[PDB]
Each structure stands twice: as C-alpha cells, then as structure tokens.
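What follows is one structure encoded as structure tokens, with my remarks underneath.
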Amino acid sequence: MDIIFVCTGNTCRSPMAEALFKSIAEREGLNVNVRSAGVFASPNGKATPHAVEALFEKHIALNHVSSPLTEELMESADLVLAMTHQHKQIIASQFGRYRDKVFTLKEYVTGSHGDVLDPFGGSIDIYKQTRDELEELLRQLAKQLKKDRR
C-alpha cells in the first residue's frame, strides 16, 4: 500500500494528511507508505507557515517539499486520494483514465464525493480547524485500511 494525497498545489492540505496519517498509522500499527503531490505543484513548493505550525501544535513537526503528480509516481503508488472530483478528473486526463486508483478525500471514507475544509492561505486558526476534521477523517481512513491495508 502506497498512498498519494493530492491537491492542485499540493501544499493546501496533502502534506498535513500525510503527516497525520503517518502518525495515525504508527498509533494503529498499520504498514503503508504515504506521500503527497499536486496536479500543478512544483518540486520547490513546501509546507505553509500555518500547515507546518498546525502539525507542530499536533506535535508531529511537519516538513515537506512538493513535487508534481506524474505518471511514474502514479504507477508506483497503490492509492490516490484527491481533494476534489475536479482533481480526480485532472488525474484521469493526465494518465489516460487511470481513475480507478483515485478516490476523493471524503469519498474513500464516507462513500460519497466531498472534501475537508480547504485552509489554503487562511490564518493558523483555519489550518487548526482543518487538522481537527482531517484527523477525525484519517482515523476512519485507518479503520478503512485495516480491512486489507486498503
């Protein structure tokens, strides 16, 4: 199992979800890899001064530098977890409808298309609201994985 969290510019939430899921997987004794990318990210984007601070408040000390989602990473991974249906369709448009590997961030857990709070460019409080929702989701995501590590 290798998971790619994906949002347009990566930094918006994907590395928060990565850091949380690593921490939660370590709590649960799950065995995975998780990474993050963006359909229009670049190899020199990084964790925002509020995402990183929100996970420092979580006492995880996030540190991440972005990269684009490209087909070799897609082929290497076993799950893709996209923040929106629009992102899912961009991924499909990049990779010739490799869409089967992709699920939306709520969808993989709720069973229905949707997203968490998008904090991109908000104050620390918005990333704080996000990481609470994101943790609650990712605990259910760990519950979903423990079925088959998928």
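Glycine residues also receive a Cβ, built from the backbone N, Cα and C atoms like all the rest.
Lifted from Swiss-Prot, the feature list:
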{"type": "ACT_SITE", "residues": "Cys7", "note": "active site, nucleophile"}
{"type": "ACT_SITE", "residues": "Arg13", "note": "active site"}
{"type": "ACT_SITE", "residues": "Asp118", "note": "active site, proton donor/acceptor"}
{"type": "BINDING", "residues": "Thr8, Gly9, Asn10, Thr11, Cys12, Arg13", "note": "substrate binding site"}
{"type": "MUTAGEN", "residues": "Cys7 to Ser", "note": "Complete loss of phosphatase activity"}
{"type": "MUTAGEN", "residues": "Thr11 to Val", "note": "18-fold reduction in p-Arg phosphatase activity and 11-fold increase in p-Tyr phosphatase activity"}
{"type": "MUTAGEN", "residues": "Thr11 to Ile", "note": "18-fold reduction in p-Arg phosphatase activity and 22-fold increase in p-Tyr phosphatase activity"}
{"type": "MUTAGEN", "residues": "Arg13 to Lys", "note": "Completely loss of phosphatase activity"}
{"type": "MUTAGEN", "residues": "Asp118 to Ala", "note": "Completely loss of phosphatase activity"}
{"type": "MUTAGEN", "residues": "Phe120 to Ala", "note": "60-fold reduction in p-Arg phosphatase activity and 4-fold reduction in p-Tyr phosphatase activity"}
Proximal but sequence-remote residues of the same chain as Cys12 (substrate binding site) (Cβ under 8 Å, at least 6 apart):
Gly38, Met83, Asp118, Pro119, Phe120
Only counting partners 6 or more residues apart, tell me which same-chain residues put their Cβ under 8 Å from the Cβ of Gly9 (substrate binding site).
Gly38, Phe40, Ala41, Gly45, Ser66, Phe120
Would you identify which of the recorded positions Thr8, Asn10, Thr11 has the most other C-beta atoms lying within 10 angstroms of its C-beta?
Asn10
Excluding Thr8, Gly9, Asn10, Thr11, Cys12, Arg13 themselves, which residues in that chain have a Cβ inside 8 Å of the centre of the Cβ atoms defining the substrate site?
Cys7, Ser14, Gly38, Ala41, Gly45, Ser66, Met83, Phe120
